[PDB]
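Asks: Before I ask anything, here is the structure I am working with.
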Amino acid sequence: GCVXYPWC
């Protein structure tokens with residue numbers, strides 16, 4: 001996942 005960047 002992209003912690004901080006949920007738009008990954």
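Cβ coordinates come from backbone N, Cα and C, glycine included.
According to Swiss-Prot, the protein has these features:
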type    : residues    : note
MUTAGEN : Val3 to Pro : Permits a very slow conformation equilibrium to occur
MUTAGEN : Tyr5 to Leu : No change in chromatographic profile, there is no slow conformation equilibrium
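Relative to the rest of the structure, where do these features sit?
Replies: In the three-state DSSP scheme, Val3 (mutagenesis position) falls into the coil class. Remark: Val3 (mutagenesis position) has no non-local neighbours by Cβ distance under 8 Å and separation of at least 6 in sequence.
Note: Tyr5 (mutagenesis position) has no non-local neighbours, i.e. no same-chain residues 6+ apart with C-beta under 8 A of its own C-beta.
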